[PDB]
Structure formats: C-alpha cells, structure tokens
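S.K.: Quick one: this structure, given as structure tokens, is what I'll be asking you about.
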Amino acid sequence: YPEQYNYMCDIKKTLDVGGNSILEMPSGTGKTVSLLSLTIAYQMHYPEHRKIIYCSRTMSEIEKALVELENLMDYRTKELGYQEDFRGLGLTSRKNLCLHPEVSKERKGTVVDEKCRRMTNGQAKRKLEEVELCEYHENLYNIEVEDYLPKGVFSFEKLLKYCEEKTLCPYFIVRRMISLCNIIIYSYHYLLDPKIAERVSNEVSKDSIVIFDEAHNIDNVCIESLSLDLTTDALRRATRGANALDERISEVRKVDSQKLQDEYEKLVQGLXXXXXXXXXXXXXXXXXXXXXXXXXXXXXXXXXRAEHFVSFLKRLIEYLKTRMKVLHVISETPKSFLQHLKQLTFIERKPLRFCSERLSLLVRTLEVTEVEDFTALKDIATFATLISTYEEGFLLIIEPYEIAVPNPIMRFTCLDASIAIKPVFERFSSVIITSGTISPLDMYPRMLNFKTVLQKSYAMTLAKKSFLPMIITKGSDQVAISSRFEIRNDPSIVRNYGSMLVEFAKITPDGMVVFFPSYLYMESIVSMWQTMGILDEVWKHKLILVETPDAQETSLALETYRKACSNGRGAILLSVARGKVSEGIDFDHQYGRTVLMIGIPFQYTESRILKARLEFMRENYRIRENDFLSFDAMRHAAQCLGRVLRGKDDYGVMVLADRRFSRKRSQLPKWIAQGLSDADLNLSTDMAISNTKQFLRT
Amino acid sequence: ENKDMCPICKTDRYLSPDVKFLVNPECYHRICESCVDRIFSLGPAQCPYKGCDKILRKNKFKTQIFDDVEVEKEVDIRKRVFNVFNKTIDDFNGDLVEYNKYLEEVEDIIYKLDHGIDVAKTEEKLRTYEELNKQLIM
Ligand code: SF4
Ligand SMILES: [Zn+2]
Ligand SMILES: [Zn+2]
C-alpha cells in the first residue's frame, strides 16, 4: 500500500539518522508496516549488524509478532528462493516455556523457577559431590542445539514441540540464545525488571534496534516496577523468618562451621564481586537495578559474619513494626525516615550492601531454605535497598485507619519515570517508538524528557467504511452526566440508563462489546436489572467480565464470544475499560461490529498514590488537574478505539457518550454528534450502505 | 501481652487498663504503675515476678515499644558500647578496612556481651570499657 510506504520511508530515514522517533500509526494497519522495514534496513546495511529487539506490552503481541515474522521469512524464501541466516526467539514466560512442571508438578504458577533452580543446582550437585538433573539436561548447551535456530525457526510453540520430540530443555535453549542475539520478542515487564533486565543486558551486549510496541503505558510500567504493599501479614512472615535464621545460625555453628567461616573470609576479601563471579547457574538474589544503582567496594556488616548480620535484621524488623504501629494518615520522607532509623539503631547509610551479600550467603549456606521464609527476607531486602539510595523522587506513604483492621498497609512511591527510561538511550540507538493508541503525542516531549522527533499517522482514506459517530442526548441528556460521578448517584437513572442498553442492543444484534470505567457500574445494574429481553431474544447468553477476572474465565468468555458470532447468535461482551485483557485481535466479522462505551473512562481519585504523583508532576511539568483527567482518560479510551479500526477492509461503528470527549483528540478525528435515538436510524443506514458500497469501491 | 502485664494485675484490660507497665533494666519484668509505686517508696527490694530475686532499684525505669527482652537489652548495650569507644580508629583518616576490623571487634564484644559468654571476656570487656573510659579522660 502507498500509505504503508509513507511510514516505511520515515522508518528508513530515522533508523539511519535519528536515535528515537515518536511515530504514530493507525489502529489495525501498522503491524507489518514496521516489521518488513526492520528487516529491509538491516538488509540495506549488514545482516549481522544491528538485530531487531521487540518490546511488546502483552504476551499476545509477543505471539502476534512471531506469526508475522514467519510471513516475512515466507516472503523472503518464495520471492527470492534463498534461505539466509534465520533468527527470531520467543522469549515468553517461565511457566509457559517449560516441560517439567507440566508433567509431575502440574502447576502453572510463579513457582516454575523454583523447580528450575532446584534442577540447575541438582545438576550442579550431581556434577560436584553426588535429586539429579531433570528430563533433558547437560545437552541443551551443545553446538548442534545452538544451530537449531539460525537454520530452522523454532520459537515458543515451534520450540516447545521441538523440545519434546528431540527431548531437550526449553529454558537452557532460550537462555543460551540471548547471547546469539536474534530477533528477540518480549514484553515491557522484562526491560524494566530489577531481577531480569540485569541478566538480559549482559547477554544482548547492546548495539541493536529497540522496537517499542504500543508505547503508551510506559509511565505505568515504571510505577509497577516498584510500589510494594506491606499489609502487616509480612510482619508475621518476618517474625517467623527471623526465628528460622536463629535456628540456621544454630545449625551452622553446631558442626559444619568451616563452610560459613571460609565464606566469611571470602566476603572479607573477595566481597560481593567474587561472590557473584563464583556463583554460576544458581538462584540469583535481588537488587534495585544494578545497572542503575551503580555501587562498589562494599563491606559485610563492617567485617562481621552472618551471626552479627541477623542481629541487625532483627533490630531492623522490630523498628519496622514500630513505625507501622501508628495512628492513621501519615506521610514519610525517605531521608527523614532514615534519620529516625539512625536515632534508633545506627545502621549506617549502606543497608543496600548488607542484604544482597547475605541473601547470596544463605543460599550457599542453607540448602533446605524455606520458601515463605526466604521470600520474607527478600521483601525486607528490597525495601532496605530502596531506603539506602534513590531518595530523589521517592516517597513513603502509610494507609490510614480503614476498617481498624486493614489499616497497617505500608507503601513506597516510585521516583521519576524518566529514570527507568534513561539507560535505553545510551545503550541503543535508532530506538523506534511506535504506538497505535496515542492521540495526541505531545505529552511524550513533555512528560519523560528526551530529544526526539514527532511523526503523525499519514493514513486517512475511505471515510464511508469507518463510521465514527457519537451519542449526546440519551432521550433526555441526563444519564450522560450521571455516569460522570465516581459514586453511583441516582440508581433510578442507571436503571433508565440500563434500559437504553437493551434498546441499543436490540437494534443491531450482531456482536456487541461494552466497556466500563469501573466495576461498580457493572455490579449496580446486575443486582436488579429487570430487563432480560436482549439476554433471551437478541444476545441470549451473557459475557460479563467480573472485577476478579480469572485467566480461564477470560479465556472461556473469549472463545464463546467467537462461538456466538460463528453460529448467527451474537453476544454481549461486558468488559472493563480499566480491567485486564486490552485485546487487539479482530479483522473479522466474529468481533463486535458495534462497540459500546459507557460514558468516558475515569480514574480512581482520592488516593494517596494519585495525590503523591499529582504534586510530583506539578513541580516537573506543571500539568496539574489536566493530563491526569484527560491524557489518562484518552489512553483507556484509545484501547477501545484500537479494536474498531481493524483495517480498511472491515467496517465498525464506535459511539461515545457525554460531551467531555470533544475537548480531547482521537485517532482519525471525523466525529459527528447526534442523539441516542437518532443514531439508531443512522446505524441502520450504516449497516446497509457499507454492505452496498463494499462492492462499489473495488 | 494482655495475659501477662503485672504480677498482681496481669489482665487489667477488663478493669480498664489505664496505667502503664514499666520494665526495669535489672529485672526485665512487666510491672504496672500502681503496684510499683508501693515498691520503691518502701526500699529497694526484688520483684516477685515468678519468684524473681533481682533487686529492683528506685526510679531509672523506661517505656518500651516491646523489642522482646533480647533486642530491648541489646539496643541499650550497643548504645553503651558506642559512646565509650566513640569513633576511634574509624573516620579519623578515612579508614575502611581498619575501620571495619575495629567495628567487627566492637560487634563481637557486643555479641559476647549479649550472649553473656561466661563472665570472663565480658569482664575483660568491662575492663576494656573501663579502658575506653579512662582513655577518654586523658
Ligand atoms: S531444566 Fe527446564 S524443564 Fe527442567 S526443571 Fe529446569 S526449567 Fe524446568
Ligand atoms: Zn497488680
Ligand atoms: Zn526482677
């Protein structure tokens, strides 16, 4: 297409000149546009030069990038007939990319890495003094296994079928292939990870092209990278964790004390640098981004041992129980909290180095370490690292007396979000920053200050196939401002609002997806709707997303929605616009052809996390009470806009309520304001003109 | 705890627990306010806390945020050991390994004083604390 070549000519001009480019793409029409241009810019330069680094936001976009790369290789092996050096690696999760917990453990949780380190150290125990390895170890690091990926594309699903037929291990293949540096596909929770990105950055070895995919929730990952709640039950875990270290120091000082004494001399000489260098293929500890923390020349509790280090920790946790034992609403400065700590116990200014050495020590010392006890130590050690350094932008908040039973909840606020995005500019050049759910894109020069260029979507044609209307008067224009309040004011109007939804769904019963800014509006009408005619004569079955949406429940509601439209039935997808599963897969008639939105998306106000980030960005960019209610409300609405635009071949109608949407912008701003009963006759025309103009424009 | 706060009135919460529960540093016993006012007004004897014999002294009590009996005693023992030695051979010249070896000896002597050892090295540390106090006078 000529519109796809407009962004491709900009991608061929920025990858060889600029270092970071904010390129806007239309929804459902920019997936393979930058995919083929990334392999063409490498083919125009050198094919072993800068490899492609993909950064998705969900696991679905990781899976959708693999099938498009197969189409890139099929277009390069059929139009050319030459099989070059293949690439592509499916860096997914650990519970999905495994074989051993899917046979004996039968658990698909976050404990798949615990059996991984038990088999890694079990193979280490079987190759030093002596369970053993696993099903297929001591063979995945061979040279023939390193050549199974530049010759054949085996990523994720193709590699999981390859590790069963050839009897291999999916963990040691992918971990040995980050050093090979292929087309790496991963999500946003791995690049800004304080336990994973320290290992990823030592294997890619830089000098590549970072492809930011759907870069609109970048400010959310930097907040989600920190902020851990301490809801007082970890104090019971830290109390039982402190007594376990007392029995472990009693067990270490009863017989085999030379293993701890030689480790004490190794920490008094080689410190943490030699301790990390000697430790290989074992369970790594935790830190607050060692590539961003930058600290050397440490000391082990001032030349002391583990018996003196656990005394400071037991001194530390009782002070933490002392500070949590407070009244209600109280803010805390991270520097002033450290001063009040030193008035209680002189723990110096470096507990960041007093914990990461002792976490690696107890793994080497205690062999049968408890799961809940050692994780209780890591929750304290992650907090001890954040109170030692990184005080600029940091803030400690206390939850108030909320019945008070659930009152002792301690949380720390993250620093600036520009700090986490900082080291990706000096490590990589020509970082392609793309997102299809941004309108406008001027907040990214504002918030997160980096020098970049701005390019908009230069693709807008065939407005007769992209119906973009909006509803204003709902028969009386009263339920539009009624949903604007946070509290469910006047439920009789909401029962009148829910009465209009049965009338709106009975007009076009051909795939309906309803989003919500909160689950309170879903739970308000579901108690006594008194209106099931659409749930018995139109949509029949009901697909409502709950607040506690299970992964299996979201999977079963998605497949049955595809089973409803493939049987001539149609279903109502009652989802949350602020909830999980942002979707993105459409391009068919099985999706909801008419998408409904209840008002505008809102945010949870009157919270200490919001009031802290309000005054933090007030000093930075002075965007108080503006972008927090509009730029955040747009991106939660733009996830609903990315599903209607499913290419130029498929049509779709997206209606928007209220009147506050006119103050913001939108992707392809062609919007006509009409009433609710007026659009019922307009959509009946749009569902018949588009069926007659499809064969006219071809 | 609520079940043990005083040898005479251990559970005064049903009878409105409006008084405090002092802890003597030479007894480490939960002693309430009302009973102890009769104690030091009539001489310095011992408390009968489970038949205790440690002689309670007049005044010199403390409020506690309950760091058990070990960490409540180890915090005052570390505070008494940080004032006698002060910052000798630590930050006098920007020393690091010599400061850490001097702090490891202060920590091991505090660990020997906290454990009690056998009243030999602690009595030697009592002379060393007397040596740290006599060196701060000259
Ligand atoms: S070697 Fe691989 S399959 Fe075996 S336990 Fe470890 S991660 Fe799981
Ligand atoms: Zn009493
Ligand atoms: Zn006593």
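All residue numbers here begin at 1 and follow the chain in the order shown.
Header says: electron microscopy, 6.7 Å.
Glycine is treated like the rest: Cβ placed from N, Cα and C.
Swiss-Prot lists A:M25, A:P26, A:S27, A:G28, A:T29, A:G30, A:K31, A:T32 with the feature ATP binding site, giving sequence analysis as the kind of evidence. According to Swiss-Prot, the mutagenesis experiment A:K31 to R or A (Swiss-Prot position 48) carries the following note: Loss of ATPase and DNA helicase activities but not ssDNA-binding or ATP-binding, impaired removal of pyrimidine dimers. Loss of RNA:DNA helicase. Extremely UV-sensitive. Experimental mutagenesis is annotated in Swiss-Prot for A:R94 to H (Swiss-Prot position 111), with the remark: Intermediate level of UV-sensitivity. For A:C98 to S (Swiss-Prot position 115), Swiss-Prot lists a mutagenesis experiment annotated as follows: Extremely UV-sensitive. Sequence annotations record features per position, and here Swiss-Prot assigns [4Fe-4S] cluster binding site to A:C98, A:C116, A:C134, A:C169 based on similarity to another entry. For A:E214 to Q (Swiss-Prot position 236), Swiss-Prot lists a mutagenesis experiment annotated as follows: Loss of 5'-3' helicase activity of TFIIH, transcription still occurs, has no effect on DNA translocase activity. Swiss-Prot lists A:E214 to K (Swiss-Prot position 236) among its mutagenesis entries, and the accompanying note reads: In rad3-1; abnormal sensitivity to UV irradiation, defective excision of damaged DNA bases.
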S.K.: Where the distance is taken from Cα to Cα, which of the recorded positions A:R94, A:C116, A:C134 turns out closest to A:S27 (ATP binding site)?
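M.R.: Smallest Cα separation from A:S27 (ATP binding site) among A:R94, A:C116, A:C134: A:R94.
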S.K.: Going by Cα-Cα distance, which of the recorded positions (A:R94, A:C98, A:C116, A:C134, A:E214) sits nearest to A:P26 (ATP binding site)?
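M.R.: The answer is A:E214.
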S.K.: With a radius of 8 angstroms around the mean position of the C-beta atoms of A:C98, A:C116, A:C134, A:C169, what other residues of the same chain does the [4Fe-4S] cluster site pick up?
M.R.: A:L99, A:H100, A:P101, A:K115, A:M119, A:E135, A:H137, A:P170, A:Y171, A:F172
S.K.: Near ligand 1, which of the recorded positions show up if the criterion is a Cβ under 6 Å from one of its atoms? Options: A:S27, A:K31, A:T32, A:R94, A:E214.
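M.R.: Checked recorded positions vs ligand 1; nothing flagged, none.
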S.K.: Nearest of the recorded positions to A:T29 (ATP binding site) by CA-CA distance, picking from A:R94, A:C98, A:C134, A:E214?
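M.R.: Going through A:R94, A:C98, A:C134, A:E214 one by one, the closest to A:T29 (ATP binding site) is A:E214.
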S.K.: Give the helix, strand or coil assignment DSSP yields for A:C116 ([4Fe-4S] cluster binding site).
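M.R.: SS state of A:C116 ([4Fe-4S] cluster binding site) = helix.
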S.K.: Which ones in the same chain are close to A:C134 ([4Fe-4S] cluster binding site), with CB under 8 Å and 6+ residues apart in sequence?
M.R.: A:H100, A:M119, A:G122, A:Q123, A:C169
S.K.: Below 8 Å Cβ to Cβ and six or more residues apart, same chain only. Which residues does that give for A:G30 (ATP binding site)?
M.R.: A:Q4, A:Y7, A:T434, A:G436
S.K.: Counting only other Cβ atoms and using a 10 Å cut-off, which of the binding-site residues A:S27, A:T29, A:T32 scores lowest?
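M.R.: Across A:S27, A:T29, A:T32, these binding-site residues, the one with fewest Cβ atoms within 10 Å is A:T32.
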S.K.: Rounded to an integer, what is the Cα-Cα distance in Å between A:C116 ([4Fe-4S] cluster binding site) and A:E214 (mutagenesis position)?
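M.R.: Between the Cα atoms of A:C116 ([4Fe-4S] cluster binding site) and A:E214 (mutagenesis position), the distance comes to 32 Å.
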S.K.: How big is the Cα-to-Cα gap, in Å, between A:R94 (mutagenesis position) and A:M25 (ATP binding site)?
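M.R.: Spelling it out, the Cα of A:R94 (mutagenesis position) and the Cα of A:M25 (ATP binding site) are 32 Å apart.
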S.K.: Which of these recorded positions has the least crowded Cβ, counting other Cβ atoms within 10 Å: A:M25, A:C98, A:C169?
M.R.: A:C98
S.K.: In the same chain, outside A:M25, A:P26, A:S27, A:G28, A:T29, A:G30, A:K31, A:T32, whose C-beta lies within 8 angstroms of the Cβ mean position for the ATP site?
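M.R.: My list of surrounding residues reads A:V33, A:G436, A:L645, A:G647.
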S.K.: Measure from the CA atom of A:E214 (mutagenesis position) to the CA atom of A:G28 (ATP binding site) and give the result in Å, rounded to a whole number.
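M.R.: Each residue's Cα considered, A:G28 (ATP binding site) and A:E214 (mutagenesis position) end up 12 Å apart.
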S.K.: Cβ-Cβ under 8 Å from A:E214 (mutagenesis position), same chain, 6 or more residues apart: which ones?
M.R.: A:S56, A:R57, A:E61, A:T434, A:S435, A:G436, A:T437
S.K.: According to DSSP, does A:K31 (mutagenesis position) sit in a helix, a strand, or coil?
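M.R.: SS state of A:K31 (mutagenesis position) = coil.
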S.K.: Rounded to the nearest angstrom, how far is the Cα of A:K31 (mutagenesis position) from the Cα of A:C98 (mutagenesis position)?
M.R.: 29
S.K.: What is the interatomic distance between the Cα atoms of A:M25 (ATP binding site) and A:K31 (mutagenesis position), given in whole Å?
M.R.: 9
